[PDB]
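Below is one structure, written out as structure tokens, with a few remarks after it.
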Amino acid sequence: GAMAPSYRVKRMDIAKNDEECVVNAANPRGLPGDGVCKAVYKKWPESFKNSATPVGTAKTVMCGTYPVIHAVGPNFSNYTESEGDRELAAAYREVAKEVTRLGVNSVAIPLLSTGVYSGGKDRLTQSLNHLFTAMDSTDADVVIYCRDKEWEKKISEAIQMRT
Ligand SMILES: [Cl-]
Ligand SMILES: [Cl-]
Ligand SMILES: [Cl-]
């Protein structure tokens, strides 16, 4: 585990992370996809061998010795707010299980269901709070990756508010 487990936020491409493993914001079919998923496909294409997994689950595939945790959040275009919220919570609980199983001291993680799976809503707070519910009992250093300058400020403020 980390000596003093922390949360941090960085505004940059998660394919350039400095952590011991990465969480892909995957689609259920293990396809290259777009956004974070396409960046992850270009950087770790070997990790997409048999990476298909259902909504609300995470499936780890090794690229060399580097673990890629494919986490499948719900597309809020298709799910009801209620069922989508349950699947989004579940995906992050499965990430925490994988991070623990792998024995890593650090993980790079995007905000699941905040981009093309957001159904056109701002889900920063919803997605981040489910990330914290899952990851608070883990001892890995967590580094959250985002692309927007206003999102960076809001995530940083949310981390600092817990102290
Ligand atoms: Cl970048
Ligand atoms: Cl998304
Ligand atoms: Cl963002």
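All positions are counted from 1 along the displayed chain.
Backbone N, Cα and C define each Cβ position, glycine as well.
As given in Swiss-Prot:
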MUTAGEN   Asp13 to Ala (Swiss-Prot position 1343)  Partial loss of ADP-ribose 1'' phosphate phosphatase activity
BINDING   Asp13, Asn27, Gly35, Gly115, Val116, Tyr117  ADP-D-ribose binding site
MUTAGEN   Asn27 to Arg or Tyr (Swiss-Prot position 1357)  Almost complete loss of mono-ADP-ribosylhydrolase activity
MUTAGEN   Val36 to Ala (Swiss-Prot position 1366)  Partial loss of mono-ADP-ribosylhydrolase activity
MUTAGEN   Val36 to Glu or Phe (Swiss-Prot position 1366)  Almost complete loss of mono-ADP-ribosylhydrolase activity
MUTAGEN   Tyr117 to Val or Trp (Swiss-Prot position 1447)  Almost complete loss of mono-ADP-ribosylhydrolase activity
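Least packed by the Cβ count within 10 Å, out of the recorded positions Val36, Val116, is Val116. Within its own chain, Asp13 (mutagenesis position) has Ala39, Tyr145, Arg147 as residues 6 or more apart in sequence whose C-beta sits under 8 angstroms from its own. By the rule that a residue counts when its Cβ sits under 6 Å from some atom of ligand 1, the recorded positions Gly35, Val36, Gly115, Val116, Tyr117 yield nothing. Screening the mutagenesis positions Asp13, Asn27, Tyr117 for a C-beta under 6 A from any atom of ligand 2 leaves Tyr117.
Sequence-distant contacts of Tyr117 (mutagenesis position), defined by Cβ-Cβ distance under 8 angstroms and a gap of at least six in the same chain, are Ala25, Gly73, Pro74, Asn75, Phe76, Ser77.
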